[PDB]
Amino acid sequence: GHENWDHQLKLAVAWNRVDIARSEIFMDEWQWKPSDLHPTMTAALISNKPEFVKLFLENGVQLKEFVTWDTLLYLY
Amino acid sequence: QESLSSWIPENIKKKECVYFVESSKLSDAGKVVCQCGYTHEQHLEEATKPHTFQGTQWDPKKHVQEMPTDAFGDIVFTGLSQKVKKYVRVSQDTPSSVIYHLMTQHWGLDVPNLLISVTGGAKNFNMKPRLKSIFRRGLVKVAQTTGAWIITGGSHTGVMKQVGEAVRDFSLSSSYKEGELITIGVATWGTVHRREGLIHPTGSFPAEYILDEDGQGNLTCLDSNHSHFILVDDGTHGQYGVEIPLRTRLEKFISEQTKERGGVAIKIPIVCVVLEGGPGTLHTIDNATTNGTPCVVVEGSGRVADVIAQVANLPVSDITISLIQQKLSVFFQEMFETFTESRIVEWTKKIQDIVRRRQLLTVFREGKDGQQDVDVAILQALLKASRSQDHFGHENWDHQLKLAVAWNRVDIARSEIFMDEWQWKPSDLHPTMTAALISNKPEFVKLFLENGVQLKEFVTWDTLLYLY
Amino acid sequence: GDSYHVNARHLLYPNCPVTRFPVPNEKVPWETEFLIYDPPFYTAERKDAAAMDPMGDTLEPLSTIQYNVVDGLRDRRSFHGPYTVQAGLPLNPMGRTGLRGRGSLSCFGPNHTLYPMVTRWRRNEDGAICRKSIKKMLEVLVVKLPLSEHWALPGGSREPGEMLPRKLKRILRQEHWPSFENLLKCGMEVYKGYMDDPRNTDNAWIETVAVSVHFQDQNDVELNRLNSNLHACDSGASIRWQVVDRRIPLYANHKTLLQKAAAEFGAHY
Ligand SMILES: Nc1c2nc(Br)n3c2nc[n+]1[C@@H]1O[C@H](COP(=O)(O)OP(=O)(O)OC[C@H]2O[C@@H]3[C@H](O)[C@@H]2O)[C@@H](O)[C@H]1O
């Protein structure tokens, strides 16, 4: 399956630097749905990393569909 | 919107089959196919009738019939974007004036100043990053500053995806006038993956369309970044290329219409920019150069493009069949093995007829020489193509000026129209100036005042009544 | 890169704390002169017992079996050709391995085993064949044992001939229905002969048969019986279908079989 392109993103968000994930992870050849971008975004929301939030908002996650009830309990 | 909803099924027709003749070759998992096999055992939406005879080998126009169309409306992509995209279903043969009336009147589109028709390879491919960035920035720049329509295939694969990503980059920028970049896509009604959700008569005004890439058969999905959709229908599910006889007719009907603003009036110019391509792309290039439409071919990242980019500089008699086959083998390298020796004579004949028109074709030459930008290259190619036209008198150097003032940009008219070799009297500069005075373009006024029009002699009584 | 048995030339022979002689690409074939070749003589401790060959210390005259011929219960004859014999010891037909002795294999020469592969198409939600860019998709039924950390084809050692279908599938498939699937196991062949392995010495190597049973239709047929023959786990962890890809997580040499298998149908890679 496509767990590898998810795992590279979790690695690049674990490191603080964002230019690496911009340069090669989001450049080409994944064809991902934005829903699968959801669980790392939560981590990027928790650890106060606004640049990754800006990158994911640019790449197409909808904030209306993302924030639901149970994830609001998890964020609080 | 309700007037549009009344207007569309009264004017537009669609095709549908009425006669069920079973096919010899059973399709993959859809073995019952009645020579179109749309969705039943019988390729029909009519009563199962003997129809007084069993006509074998069902003649296409003699079998199918036209009816009112139901698939029209507005569409949204489920979870990718929140904007709305208009879309409609038309038949294979409609008068193009009906489609133009639908586009300008009811959909709410003004007359375009330029018509760009991008064509390329439908098969997916990859390209160099710097040329990709230059191509995206240049195409977005020219279509933004001109106010031009972009017409393409409405599919998710190939060059249409790259044009969609360029439009998506501009919508990511989104500085001003998002409605300036409109892009229409013309696709076959049969080869749409989730087309059953679209069919709802009397108006499917919010229509949710889901897409799943790689979860489909030979039929493909629509692109998401396109803004308008025209889906032509023959009534045949398993076929490619029904949109090709309609696209040339629609573009050629648009290219006689006259957009008149102020005093001046022009005819809308049409240019096509081509990428990697295939055999149909080469046939499209030849069909365009026969009519007189200029072409811009980008060097690099292409099979058919980089054939023409290499062979263009050599003279026409120096092109030989063995040279063409040798360059074909190094660029294709798999299809070249599958290609016959009887098609390569047709290909070298078509390439010789294409390169024989030296004026209408322009090669990109990315990076090396003349590579200032894509937009100035497209504009220079279009102005050279209008210069090469036959003319009685000096109407051509006037017509290039009316074109360059119709587009807002002034550097093009400064760079080549006023550079050399016209020797014009300033009085003949008079009627375009009025237009440049009306549409609030101060830069053209400054240019004409620099180039020598006298304001004391220009402003007279009748032109003062005209300006008021 | 020359097509050599680089997985056998691999240093540090498995499950034995011994190293082998360095054999570079010039040194590999038996024809070329290599004077300093000193392969250590090593055999496993459990290779002196029963069923398996007593030729682990074959300097003695206990080496008396028939070579490149079926010597009784052990059909010691190569699929590739008549192997050369030196001092009553067979040599590897593909080249030097840098390790002398019997190793962990059963007998000298080749050790005949079987790997069958079952292939089917991949359908969508509607039931039509899914596609990559040009080619189509294939699915194969693979099994993971709880102590391998590697998915593998369901093929075992062919110490019996026709019961090696059942010997591969005794813990996996069935007992009664396994003979029924062994009746259906007569399909099409892909590749027979030498196969790369880390358990290969200069004297013992692995030769295999690669039969390919295929399912064309993905509806109701023999497949319902193959899914109905599921008595999946007796001493195995998991067993399931899997979509083909180059990045398929599998045993190391077994992908070399699938690269020969997908050519027989036209899939992607
Ligand atoms: N719109 C399409 C189109 N959509 C699909 Br899914 N196909 C298409 N082929 C042609 N066109 C139009 O025709 C023009 C020329 O296409 P070309 O000659 O470069 O196509 P090749 O790369 O040789 O074939 C690609 C495969 O995809 C199929 C084809 O049937 C074929 O099986 C395109 O710009 C486009 O506007």
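To match Swiss-Prot, the residue numbers of chain C are left as they are there, and the shown ones run 1235-1503.
Cβ atoms are placed via backbone N, Cα and C, with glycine included.
Positions annotated as domain 'Nudix hydrolase' by Swiss-Prot, on the basis of sequence analysis: C:1354-1498. If you look up Swiss-Prot, you'll see C:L1381, C:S1382, C:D1431, C:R1433, C:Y1485, C:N1487 marked as ADP-D-ribose 2 binding site, on the strength of experimental evidence. Here the residue is the original one, but Swiss-Prot notes a mutagenesis experiment at this spot, C:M1397 to I: Only slight effect on activity. One mutagenesis experiment named in Swiss-Prot is C:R1400 to Q, and its note says No effect on channel activity; when associated with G-1407. Mutagenesis annotation in Swiss-Prot: C:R1404 to Q, described as Abolishes channel activity; the structure shown retains the original residue. According to Swiss-Prot, the mutagenesis experiment C:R1407 to G carries the annotation: No effect on channel activity; when associated with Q-1400. According to Swiss-Prot, the mutagenesis experiment C:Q1408 to E carries the following note: Decreased channel activity. The mutagenesis experiment C:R1433 to A is recorded by Swiss-Prot, whose note states: Abolishes channel activation in response to ADP-ribose/Ca(2+).
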Among the mutagenesis positions listed here, C:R1400, C:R1404, C:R1407, which has the most company in the form of other Cβ atoms within 10 Å of its Cβ?
C:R1407
Hey, how far is C:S1382 (ADP-D-ribose 2 binding site) from C:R1400 (mutagenesis position), Cα to Cα, in Å?
20
According to DSSP, collapsed to three classes, what secondary structure does C:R1404 (mutagenesis position) have?
coil
For C:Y1485 (ADP-D-ribose 2 binding site), what is the tally of other C-beta atoms lying within 10 angstroms of its C-beta?
15
If you run through the domain 'Nudix hydrolase' (C:1354-1498) with DSSP, how many residues end up as helix, strand and coil?
30 helix, 41 strand, 74 coil
Which value in Å gives the longest Cα to Cα span across the ADP-D-ribose 2 site residues C:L1381, C:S1382, C:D1431, C:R1433, C:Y1485, C:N1487 as recorded?
19
Within 10 Å of the Cβ of C:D1431 (ADP-D-ribose 2 binding site), how many other Cβ atoms can be counted across all chains shown?
22
Surrounding CB atoms that lie within 10 Å of the CB of C:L1381 (ADP-D-ribose 2 binding site), all protein chains:
6
So C:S1382 (ADP-D-ribose 2 binding site), by the Cβ count within 10 Å over all chains shown, scores 12
Counting across all protein chains shown, how many other Cβ atoms sit within 10 Å of the Cβ of C:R1433 (mutagenesis position)?
19
For C:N1487 (ADP-D-ribose 2 binding site), which residues in the same chain are close in space, meaning a Cβ under 8 Å from its Cβ, but six or more apart along the sequence?
C:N1241, C:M1429, C:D1430, C:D1431
Provide, as an integer number of angstrom, the distance between the C-alpha atoms of C:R1407 (mutagenesis position) and C:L1381 (ADP-D-ribose 2 binding site).
19
Filtered by Cβ under 8 Å and at least 6 apart in sequence, the residues in the chain of C:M1397 (mutagenesis position) near it are C:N1416
Do any of C:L1381, C:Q1408, C:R1433, C:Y1485 (recorded positions) have a CA within 10 A of C:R1400 (mutagenesis position), and if so which?
C:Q1408
